[PDB]
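Here's the structure, in structure tokens; my notes come after.
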Amino acid sequence: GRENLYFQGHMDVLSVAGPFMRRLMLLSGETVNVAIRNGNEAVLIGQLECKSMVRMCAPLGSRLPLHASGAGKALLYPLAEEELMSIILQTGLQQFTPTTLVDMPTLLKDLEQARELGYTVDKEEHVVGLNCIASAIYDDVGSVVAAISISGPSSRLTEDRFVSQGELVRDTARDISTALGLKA
């Protein structure tokens, strides 16, 4: 079912996300990605690149770590601690950069913060020089079905912009969730 990469629910998120991905790319100036959970990794299924020659440009289908990428963490923060414990038992907490979160308590502390703010921040935890800011997309029952993120060079998506961009990503995710809920 939803464990299939081509699951219709995933495609439904893509079908309504277009307009919002466009607005987010324009307002943030960075590449916008849509990821879903598959095989205990975050897989990029939608993307809209920004126009800058230097940017994030992983291909669709790229598989990202759930505990170390912004997109991955956005798929994790809505989950109950028991499910999180289950996932990590199987994936482990591979270190990708010098600051990756590789301990369960720090990871949980970070996800609790993202749940309070409605967005997560990945500051070079996956790829050196790449910051990712992401937020969960939810279905009619409040379950997380996907995540949207802006990803770009750490020198451009700087710390002084995390709050303004985080709120824009959260609002964007919120609108996608709403659009997904419409019966057209």
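Note that the numbers count up from 1, one per residue, in the order the chain is shown.
Per the header: X-ray crystallography, 1.8 Å.
Each Cβ is built from the backbone N, Cα and C atoms, and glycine gets one as well.
As given in Swiss-Prot:
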BINDING   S69, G70, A71, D122, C132, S149, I150, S151  glyoxylate binding site
DOMAIN    13-182  domain 'IclR-ED'
MUTAGEN   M56 to A (Swiss-Prot position 141)  No effect on repressor activity. Loss of glyoxylate-triggered dissociation from DNA
MUTAGEN   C57 to W (Swiss-Prot position 142)  Strongly reduced repressor activity. Reduces DNA binding. Prevents assembly into functionally active tetramers
MUTAGEN   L130 to A (Swiss-Prot position 215)  Reduced repressor activity. Loss of glyoxylate-triggered dissociation from DNA
MUTAGEN   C132 to A or S (Swiss-Prot position 217)  Slightly reduced repressor activity. Loss of glyoxylate-triggered dissociation from DNA
MUTAGEN   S149 to A or N (Swiss-Prot position 234)  Reduced repressor activity. Loss of glyoxylate-triggered dissociation from DNA
MUTAGEN   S151 to A or M (Swiss-Prot position 236)  Slightly reduced repressor activity. Loss of glyoxylate-triggered dissociation from DNA
Rounded inter-Cα distance in Å - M56 (mutagenesis position), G70 (glyoxylate binding site): 13
Number of other Cβ atoms within 10 Å of the Cβ of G70 (glyoxylate binding site) across all protein chains: 30
Among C57, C132, which are mutagenesis positions, the residue with the most C-beta atoms within 10 angstroms of its C-beta: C132
Mutagenesis positions near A71 (glyoxylate binding site), in sequence order, restricted to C57, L130, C132, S149 and a 10 Å Cα cut-off: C132, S149
Candidate with the highest Cβ count within 10 Å, taken from the recorded positions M56, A71: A71
Fewest-neighbour residue among recorded positions, criterion Cβ within 10 Å, set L130, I150: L130
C132 (mutagenesis position) and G70 (glyoxylate binding site), distance between Cα atoms, whole Å: 5
Three-state secondary structure, which DSSP defines for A71 (glyoxylate binding site): helix
